[PDB]
Protein chains: 4
Amino acid sequence: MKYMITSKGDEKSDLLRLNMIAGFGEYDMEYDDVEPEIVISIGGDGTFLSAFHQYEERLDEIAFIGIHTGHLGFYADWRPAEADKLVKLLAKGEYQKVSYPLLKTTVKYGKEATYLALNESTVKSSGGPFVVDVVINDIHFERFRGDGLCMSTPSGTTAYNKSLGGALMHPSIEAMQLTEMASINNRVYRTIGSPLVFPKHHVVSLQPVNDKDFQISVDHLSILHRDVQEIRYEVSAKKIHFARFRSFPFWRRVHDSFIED
Amino acid sequence: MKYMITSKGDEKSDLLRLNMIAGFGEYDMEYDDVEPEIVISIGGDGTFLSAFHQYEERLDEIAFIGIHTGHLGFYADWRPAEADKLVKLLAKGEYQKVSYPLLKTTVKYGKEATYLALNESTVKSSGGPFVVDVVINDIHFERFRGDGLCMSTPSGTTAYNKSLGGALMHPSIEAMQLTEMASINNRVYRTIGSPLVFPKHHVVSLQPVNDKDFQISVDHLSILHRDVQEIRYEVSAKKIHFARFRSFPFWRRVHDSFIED
Amino acid sequence: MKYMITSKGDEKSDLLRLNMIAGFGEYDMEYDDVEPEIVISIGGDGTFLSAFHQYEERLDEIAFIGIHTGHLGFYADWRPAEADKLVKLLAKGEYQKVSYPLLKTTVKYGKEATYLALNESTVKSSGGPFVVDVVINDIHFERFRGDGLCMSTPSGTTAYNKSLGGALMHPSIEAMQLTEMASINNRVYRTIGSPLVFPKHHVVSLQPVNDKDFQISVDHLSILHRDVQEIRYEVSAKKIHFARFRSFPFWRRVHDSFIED
Amino acid sequence: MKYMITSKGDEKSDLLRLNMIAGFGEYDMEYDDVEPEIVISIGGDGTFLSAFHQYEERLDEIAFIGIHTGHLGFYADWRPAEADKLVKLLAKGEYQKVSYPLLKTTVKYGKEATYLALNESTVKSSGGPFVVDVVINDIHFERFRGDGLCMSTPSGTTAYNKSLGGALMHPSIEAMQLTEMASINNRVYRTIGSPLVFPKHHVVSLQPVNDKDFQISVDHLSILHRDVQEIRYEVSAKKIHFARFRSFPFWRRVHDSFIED
Ligand SMILES: Nc1ncnc2c1nc(Br)n2CCCCBr
Ligand SMILES: Nc1ncnc2c1nc(Br)n2CCCCBr
Ligand SMILES: Nc1ncnc2c1nc(Br)n2CCCCBr
Ligand SMILES: Nc1ncnc2c1nc(Br)n2CCCCBr
């Protein structure tokens, strides 16, 4: 089986990578970073995001797995002391897989650009104010005036979505959640305020009102897009597959990351 | 087909009820409040809650429908001017049905009591403080100290769940959402703070820490339960069936109820 | 100088009290609980609240001081190991005093009752819903429909006021803060939502709309008042005087109580 | 008495300006934009901010007044129909003045820059993450990791400060309020979360942790500052003086702007 390993780049993560490579060398496993089948991230959830985004074209062929060299992450949720136990059961195979839904983000121009997000996708204003019309299934819902909006995946609800008052939902719920950023609500302007959770096949469209330029963000990426006609949010048809070798529940992961561990 | 009609009790709702009854009299429809098949609520969502709770034993045999004599409700979402058009297509039949998930609430004693909620179920403290341990799938999640907790259905997220900062989710998502009420978070006490959305078959259990008495609430009902051993929350296996005769989306209903109409 | 000591009642707080009494016995200090001049609370902020409320008629004659036998409190903010150092400088005198503003709460009937609050005063509903009209300086401000309201002192902003999203203000600011409890905001009902901070001489009046019965709360007290005509909130003309023997800033106290210590 | 008038620039605001100028021409009033004594803003609160900032060197010599050609503003709080009545009582004089506190913002480099804010001052991150240490009266309070912070004046609490969950305080309270922007709070990172209200002479200092570049904002201004050593917040010694010719309470202004009018 083909495999590759991504490291954060510091001292402990590079040394743990060369130890797993030497450990994989004692099995029929080829190190291939072009067309792998198991992608291992050593470092943190940020190191996991980069590993996901550089192989997002082969998502239905990869089983991801995360190793945190620092504090517990939600994707890098396996301690470095479990690496030598990890390489064996990965080499034998016969493991199980769990899948998390993804978020498709479409941007139209006066061309079209499609992105895939594991955590969330963000839209801010480029300098001046931020005003957009929110369309839900071709039905105008609200005129949002604030700092920006955030559409997050279920697994991304623990990330920047949480800091915006959003709710935490289990990654088995194939849905997406929209949150607001310092919305202006007065006697003339009105926003819903509450976060919105949309099921599959529900299309949330953002449409400009004046400025056609927005700082559009996808996970770690953040690019200023010019002359935007509409931004289209919906649950992606593609999923990310995790290699399941143990029982680490999602509410378990939330407990250790925010309550204490 | 058997039918019955519930009225709020005021002047306009009782007169609209006797007009539909006389309208149903021109078809093969029997007024039966014991074992109906179509239950019509005239008044508001509160009038709808009472109609749902007095027929919750026959939920898989009833198709509900709501008529609001006041402002737009989320279950009573049909104007009184559409009553004479409503009685016809209900009498002919051949309509469609939509189903919303429900919330089962189990209470154990040192006996057992099971309830069904359309909006939300609430747990408060009886006089003194409120302290409970939160268990998610037999895993202790947090020690909550505050005013209380609220577990709401998807359709109930627009109700009291919204006032507690909770998120609004589409009623097609078979799930439940837990929110907090003025939780105490200091350097020693710690709550998650964010709302939690649980999928089906996920059991959220509340367990006492000192006082075994709590003001347990289910929709409009609110009863003080004594010597409670645990409170068990989970998505109910039963659904509520609505008679669908027109296209009134859920995000449509949210727009007219909180943005403007 | 006359003095008295209040204890929480457990083992360590009663033993620390008898040690200070024996320590005070080596000076010209009389133990007098009728007309004291120094009131010492051993236990926590709750033990401090009881000591304040049983001597609220002599507030301009008492210098309070708090000793926490448990975690750091905001009024009981002196460790038990500093008791033997505390009794000396209190016996000699020549210390300094700091004063915190208080909250006067007036309730009218169809009689009148006036209370004094150190933390906050709370108004809830007795069974049914909670609807009141909010009057600010004889000007109607809003029709509040929710669970209740909370008017807190500056020193009380770290208490239940904090759990309701309210702001923390330094106790030198002679003011009061109003917060909301799960307010209903739709297309017809509208509340301000944000907390409100009122200066001195500003009178906030609550007026019923249907039910004239409310669960009125003052610090630990919580009494159901019948046939209430209006509730009147304003900054009290009386202050609580603390015995200052060391430098423990307020933002210091907030840091150790919510960040870490 | 010397005077000048600022207009938003559109059709109705320029025509109302030339009518007041012709109205002032019937009195002993000289139009002087260099060293005025009465500054009139025609348009909105944004038009008022520009008028305040271009005369902030002569704040103790100017009495400001605002005329809103659109919806009710908090500084432009006088309808255009009251202009001809406004010019007379301003020409006669013998009016009264009210003063609102201001916010001094100091920025040090490895030089120094001092700004004055009428609404709020904002600190964001330049590209990457935002991490600062919060110092209150030379005491480290917290390590803030989020989108940014906002320190607002009392009159500015109704502006961007309100959108961040902050409290609304009366402009007679000489203080300042700090709010957070999507703070990250986990098991290792910890922020206070609640807004903080600081009295006069209280110095809140922000200190970098990695990036020394921040998008610093003062009212409408927003400038990227390089190699910042610390940002210093405190209540300014200077006040802004309003020309009081009528009774328009602050809670009055809040009611008409957020409840309804
Ligand atoms: N879903 C997430 N939950 C919690 N923390 C997250 C998440 N995504 C990212 Br990126 N982080 C921070 C990465 C840690 C530094 Br390598
Ligand atoms: N899910 C709900 N969304 C909105 N309003 C609601 C809901 N449930 C109830 Br009860 N109300 C108030 C009933 C109106 C007075 Br008849
Ligand atoms: N202002 C307050 N800040 C923080 N905690 C408080 C406050 N008032 C009270 Br009561 N508590 C709890 C008392 C501890 C158990 Br003896
Ligand atoms: N303190 C403030 N309260 C409310 N609205 C405000 C405030 N400051 C400004 Br700028 N705006 C918007 C200006 C309107 C467009 Br000319």
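In chain A, numbers come from Swiss-Prot; the residues present are 1-110, 114-264, in order.
This entry, so its header tells us, was determined using X-ray crystallography, 2.5 Å.
Quick reminder: no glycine exception, Cβ is built from N, Cα and C everywhere.
Feature list (source: Swiss-Prot):
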type	residues	note
ACT_SITE	A:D45	active site, proton acceptor
BINDING	A:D45, A:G46, A:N122, A:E123, A:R148, A:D150, A:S158, A:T161, A:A162, A:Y163, A:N164, A:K165, A:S166, A:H223	NAD(+) binding site
MUTAGEN	A:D45 to N	Only minor changes in the structure and a 10-fold decrease in the kinase activity
MUTAGEN	A:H223 to E	Twice less active than the wild-type. Its activity toward DTA is increased 2-fold
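Features recorded in Swiss-Prot, as mapped to the structure shown.
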residue : record               : contacts (Cβ under 8 Å, 6+ apart)
A:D45   : mutagenesis position : A:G66, A:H68, A:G73, A:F74, A:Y75, A:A76, A:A162
A:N122  : NAD(+) binding site  : A:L49, A:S155, A:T156, A:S158, A:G159, A:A162, A:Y163, A:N164, A:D222
A:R148  : NAD(+) binding site  : A:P132, A:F133, A:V134, A:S186, A:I187, A:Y192, A:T194
A:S166  : NAD(+) binding site  : none
A:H223  : mutagenesis position : A:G46, A:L49, A:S50, A:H53
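In this structure, the binding-site residues under consideration are A:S158, A:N164, and the one with the smallest number of other Cβ atoms within 10 Å of its Cβ is A:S158. Candidate recorded positions: A:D45, A:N122, A:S166. Those with a Cβ under 6 Å from ligand 1, in sequence order, are A:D45, A:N122. By the rule that a residue counts when its Cβ sits under 6 Å from some atom of ligand 2, the recorded positions A:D45, A:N122, A:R148, A:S158, A:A162, A:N164 yield nothing. For the NAD(+) site listed in the record, the two most distant Cα atoms among A:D45, A:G46, A:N122, A:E123, A:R148, A:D150, A:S158, A:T161, A:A162, A:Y163, A:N164, A:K165, A:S166, A:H223 lie 32 Å apart.
The local packing around A:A162 (NAD(+) binding site), expressed as other Cβ atoms within 10 Å of its Cβ over all shown chains, amounts to 20.
A strand conformation is recorded for A:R148 (NAD(+) binding site) in the three-state DSSP classification. Classification of A:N122 (NAD(+) binding site) by DSSP places it in coil, neither helical nor stranded. Proximity to chain D, taken as a Cβ less than 8 Å from one of its Cβ atoms, holds for A:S166 among the recorded positions A:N122, A:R148, A:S158, A:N164, A:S166, A:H223. Chain tracing stops at A:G110 and picks up again at A:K114, leaving 3 residues unmodelled; the C-alpha atoms of these two are 6 Å apart.
Taken residue by residue with DSSP, A:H223 (mutagenesis position) is part of neither helix nor strand, so it is coil.
A helical conformation is recorded for A:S158 (NAD(+) binding site) in the three-state DSSP classification.
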